[PDB]
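Colleague: Submitted below is the structure of interest, expressed as structure tokens.
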2 protein chains.
Amino acid sequence: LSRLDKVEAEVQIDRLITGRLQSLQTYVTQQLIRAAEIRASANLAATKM
Amino acid sequence: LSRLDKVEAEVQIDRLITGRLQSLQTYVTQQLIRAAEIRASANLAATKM
């Protein structure tokens, strides 16, 4: 944004948006799977209590 | 498709395909995780039966 103006910059910003949004979606998906595993472990812990 | 012909339209259709396919893949992934949780709950319900 210091070096390019809108018509040019948007193409580059869109490449960053696409890759950063894919990075965030990957993080959230794997946190959802880890949460499901921690949920199973807490169910087991509550059953042992 | 009313406003652009193939060579121009394909770039815009591909933008929509990319984002809609990512939307539907996000939906399917989170349904897979929810289904795993509902199966853990059905396993528990069957065990309580």
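We're sticking with Swiss-Prot numbering for chain A, so the shown stretch reads 981-1029, in order.
Placed from the backbone N, Cα and C atoms, the Cβ positions cover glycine too.
Reproduced below are the annotations present in Swiss-Prot:
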type: VARIANT; residues: A:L981 to F; note: In strain: Omicron/BA.1
type: VARIANT; residues: A:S982 to A; note: In strain: Alpha/B.1.1.7
type: VARIANT; residues: A:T1027 to I; note: In strain: Gamma/P.1
Colleague: Tell me which of the variant positions A:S982, A:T1027 sits in the most Cβ-dense spot, judged by other Cβ atoms within 10 Å.
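Modeller: Going through A:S982, A:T1027 one by one, the largest Cβ count within 10 Å is at A:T1027.
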Colleague: If you skip the near sequence neighbours and keep only those at least six away, which residues in the chain come within under 8 angstroms of A:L981 (variant position), Cβ to Cβ?
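Modeller: Correct list: A:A989, A:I993.
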Colleague: Three-state secondary structure of A:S982 (variant position) from DSSP?
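Modeller: Once the DSSP labels are grouped into three classes, A:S982 (variant position) ends up as coil.
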